[PDB]
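Beneath this line is the structure, given in structure tokens, with notes to follow.
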Amino acid sequence: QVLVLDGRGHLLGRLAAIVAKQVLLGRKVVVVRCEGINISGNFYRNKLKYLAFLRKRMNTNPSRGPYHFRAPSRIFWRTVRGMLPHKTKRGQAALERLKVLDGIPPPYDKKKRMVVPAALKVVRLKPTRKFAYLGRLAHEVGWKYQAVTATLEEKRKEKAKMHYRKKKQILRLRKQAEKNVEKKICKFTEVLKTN
Amino acid sequence: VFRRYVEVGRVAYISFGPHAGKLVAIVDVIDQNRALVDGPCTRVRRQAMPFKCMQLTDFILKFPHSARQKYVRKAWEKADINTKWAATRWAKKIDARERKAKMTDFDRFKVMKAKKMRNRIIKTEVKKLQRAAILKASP
Amino acid sequence: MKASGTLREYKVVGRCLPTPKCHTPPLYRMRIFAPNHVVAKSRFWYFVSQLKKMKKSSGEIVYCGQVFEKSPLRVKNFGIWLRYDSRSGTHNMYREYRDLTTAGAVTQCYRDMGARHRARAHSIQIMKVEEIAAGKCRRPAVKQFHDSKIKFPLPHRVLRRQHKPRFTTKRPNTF
Amino acid sequence: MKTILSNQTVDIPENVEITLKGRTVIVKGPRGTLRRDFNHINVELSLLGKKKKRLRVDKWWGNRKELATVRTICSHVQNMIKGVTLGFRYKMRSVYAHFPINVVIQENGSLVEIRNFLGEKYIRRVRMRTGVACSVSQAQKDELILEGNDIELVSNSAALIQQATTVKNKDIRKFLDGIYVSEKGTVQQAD
RNA sequence: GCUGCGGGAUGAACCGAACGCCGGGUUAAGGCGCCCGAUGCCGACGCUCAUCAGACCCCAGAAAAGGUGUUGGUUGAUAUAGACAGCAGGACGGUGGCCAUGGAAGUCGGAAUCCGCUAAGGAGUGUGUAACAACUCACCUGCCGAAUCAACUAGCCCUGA
RNA sequence: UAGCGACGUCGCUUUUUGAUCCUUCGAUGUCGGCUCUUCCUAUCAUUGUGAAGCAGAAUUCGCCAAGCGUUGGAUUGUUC
RNA sequence: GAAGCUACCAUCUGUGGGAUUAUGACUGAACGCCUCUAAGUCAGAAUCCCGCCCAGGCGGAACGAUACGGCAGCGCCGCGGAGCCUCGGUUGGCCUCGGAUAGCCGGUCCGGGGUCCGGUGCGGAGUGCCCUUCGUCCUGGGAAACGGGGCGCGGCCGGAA
Ligand SMILES: [Mg+2]
Ligand SMILES: [Mg+2]
Ligand SMILES: [Mg+2]
Ligand SMILES: [Mg+2]
Ligand SMILES: [Mg+2]
Ligand SMILES: [Mg+2]
Ligand SMILES: [Mg+2]
Ligand SMILES: [Mg+2]
Ligand SMILES: [Mg+2]
Ligand SMILES: [Mg+2]
Ligand SMILES: [Mg+2]
Ligand SMILES: [Mg+2]
Ligand SMILES: [Mg+2]
Ligand SMILES: [Mg+2]
Ligand SMILES: [Mg+2]
Ligand SMILES: [Mg+2]
Ligand SMILES: [Mg+2]
Ligand SMILES: [Mg+2]
Ligand SMILES: [Mg+2]
Ligand SMILES: [Mg+2]
Ligand SMILES: [Mg+2]
């Protein structure tokens, strides 16, 4: 009943629009690994845009004003909130369906991740265009947990490597068993109706 | 890298469009976005089709550039593309997709009933092969 | 003029009304590119009024016929003469295109003019369209195709189906 | 105008072996090995021929700005071959009109210590990039030989040394003082 | 004003359209990434990269001028009797010529401006000397080897801001 | 053409004045000074720079640049 | 004149890292040469962010104690029974990284190299397993030696974001 969408390789707005449209329908969406979301344009251009956004702030009381977030997950959350009607009760109720998270936590490392090809940088941008990584962009402005994020990502990748090796061994054994039991299993129906 | 090329005499497959699902022969390239295609033995007339509309294959035929139909059909029959087209793993997958789409309710029921007999024996043999490998790696 | 969709070739003949001072007018003919016969006749009247002392009231159109391409299956090269009008001043131009049909070449010319020079169809006068051989092709973008045994791959092909499997576990290979 | 094909061929000598896992180019020769990632060029590289092994660089449907990199790739491969065969040696001479510049090497030429530059008491320490070794040549006065394999590293270290000695708050035309790269060549001759 | 309604986010005059209460279909102007109904078309051609992009009459921003950043066009001039770039060689004599003068010996000036051997050298395109010397250029030639040079013109972008 | 640059010509500003009277006449308390906060840059100095008719020093013209300072008094109600 | 408040009217302290602007540079084509740029690299500052410091959210964690007195009261495990408020779903998918001018699978040999299949992806999410089952009983063929469910026991914590 949930949609676990990977974050790496997807464009910021191209993915956020799809998530904002899918949340208003009722599907609970969880965007994992938000530090890999790419943004079109020059990295210095995106940095200048983010700094111009940071400059905007209430004069009389900055604490009671625009709350600028530094984590890339919170950046993506604010981007989706900018498209959702958050000032109405429908948008307020839909905002809990979206779960933006940095890294791949225990509740989501075992779940298979989905990829939306309509937001992938490979098909969205030309191979000669410049892009900026949201993780580096956030780390350059008031983000401190990039090192531990990368360390935990390395750990979970080294674990998933062994898991995939085990799965590949199981697949090899399955293919060997299929090739071994040739008799007693005709299954001409499977071939005539093509699996 | 780049083992396929468009050229005078390349047979391609139409993925989408009015002639979707048929093979054509690229006679010549026009304006780096569309090419003239003949497809004499595949029941299609000579016309211009975009490059993004067609999908390249492995077979190549010997045509002179801007050749006539009587000269392209002869080379098509000499290369004998139609009969060897069924003897490939690609047309077989396409026909498999067509059959899975043409499945009826009785066919789906028979497939579902055959899966019960097919997968269980495979699982009980995998359970033996895994323990055999464990016993082999035990010492 | 709109030049919507694809253009069409029309041979339009016309002559002034028989007046007591002189009969049997020279019956001038023109070759107009237009989407339909109505705008074809309108453009013919505009051109013949700009050329000679002829108007729609004092004149008449004798015949207006669609002209089909003599070889729609052959790849040909067309040299287009333009008398276009820019923001500052009007200028003449010679372009070259490669297409199967004369109407197709004229459509390509209209689209390329509107794209590269921001020139609307209101201020574009097609002067002359003639098929030229490969030896008299001065444009390099067209001359680069006059080579037999031409070979080139199609690298980095777009997915084109981004939204049919909108949610998937796949990453397009693009090769 | 979307040129169809742009190809460039590079010859390879018998001493050096070149390999490619993709856009990555690895050249193994008599003096060390080089490896460079060309993942930001988007151009085809293919080696062909036995006992000759010529490397062709192919670009399909490139604009005027994209057709320029096909020559830069071949120039980089040529520089890699030159550095792995003969190496790159930059002789930098120091102009010391009044105050003699005292240059010394610290650890196997990986660190350069410059003393008494225009009389300043400040000690300028410039570290060399990995793989570049510097020394004080003999039979010549106030010069430094910087030898290495990668040209983009040797010349980078040379530029660092040159910019370390820069006049400030004074005239640039006057006060001609500092280490300038006089000569650029190879370590091995007859090639 | 005497006037609601659909678009221009917002609105007195803009664009459609005028008004009893309802159900079905269609449409004008406008729009189809999400706010927000509809392109989730296997849409077409081409232009554009900004460290201040750009995004729809009124309407809410900008000029003269410039760009070896790209993309088209026009008028022209050169090149197998081997150019344009690059490397290398020559770049002389009458003559340190005529008006000047503290010095002008091609190089601060006015007018002029030719001649002979050459393969080519201009009473000399610039740097430099108070002047002479020196570097360099027009010009010719040696190697390479096939296209190249110059001026305008207008679309996006950039400086001007 | 380091620095200026006439004869001409193209722009920004509302820190001067002026033109109109659109809101305010059942009242928006109309000069200056004192105290205090913030912002702007068309930068006086300070940080890092380029160019001079920049030998050094002292200077002049610009570039990214508003983070930090830009005072004490005589007479004047004075802004100046 | 004690104590306390107070004075630049006495006293103590006020600190560094990153990406970079302007600018100077490396390699280097476009454009045989040149060029800081066209793709890629380097140094770079009272500016930008953070570090130090100030307050901690309708932010969450770790730990202690968890109701005597005489009938009580409250927790944990295993539980059978009734009734009330809420609003939402009609099988679950237990996972390599990474590119898109490249990669997947299988493997003899010396984490990488070579070779062999697959490649508009079929060891494929247009995918695959459990599956579309109304239940009970008698009796035959194939498969099945794990048995098949666990209010059951012991060994490992297998895995800390
Ligand atoms: Mg903070
Ligand atoms: Mg000075
Ligand atoms: Mg009235
Ligand atoms: Mg009225
Ligand atoms: Mg009205
Ligand atoms: Mg309205
Ligand atoms: Mg009207
Ligand atoms: Mg109207
Ligand atoms: Mg109605
Ligand atoms: Mg409309
Ligand atoms: Mg919608
Ligand atoms: Mg502008
Ligand atoms: Mg508006
Ligand atoms: Mg206004
Ligand atoms: Mg221009
Ligand atoms: Mg007034
Ligand atoms: Mg009052
Ligand atoms: Mg008041
Ligand atoms: Mg301040
Ligand atoms: Mg104090
Ligand atoms: Mg720079």
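All chain A residue numbers match Swiss-Prot; in order, they span 5-199.
Per the header: electron microscopy, 3.1 Å.
Heads up, the Cβ atoms here are built off N, Cα and C, so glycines get one too.
Look at A:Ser77 (mutagenesis position): DSSP puts it in a helix. According to Swiss-Prot, the experimentally introduced change A:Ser77 to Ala is described as follows: Loss of interferon-gamma induced phosphorylation.
The DSSP secondary structure for A:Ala154 (variant position) is helix. Quoted from Swiss-Prot, the note attached to the natural variant A:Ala154 to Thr states: In allele TUM-.
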Cα distance, A:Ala154 (variant position) to A:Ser77 (mutagenesis position), nearest Å?
-> 15
Return the residues near A:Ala154 (variant position), defined as same-chain residues 6+ apart in sequence whose C-beta is under 8 angstroms from its C-beta, sorted by sequence, else 'none'.
-> none
For A:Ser77 (mutagenesis position), just count the other CB atoms lying within 10 A of its CB, please.
-> 22
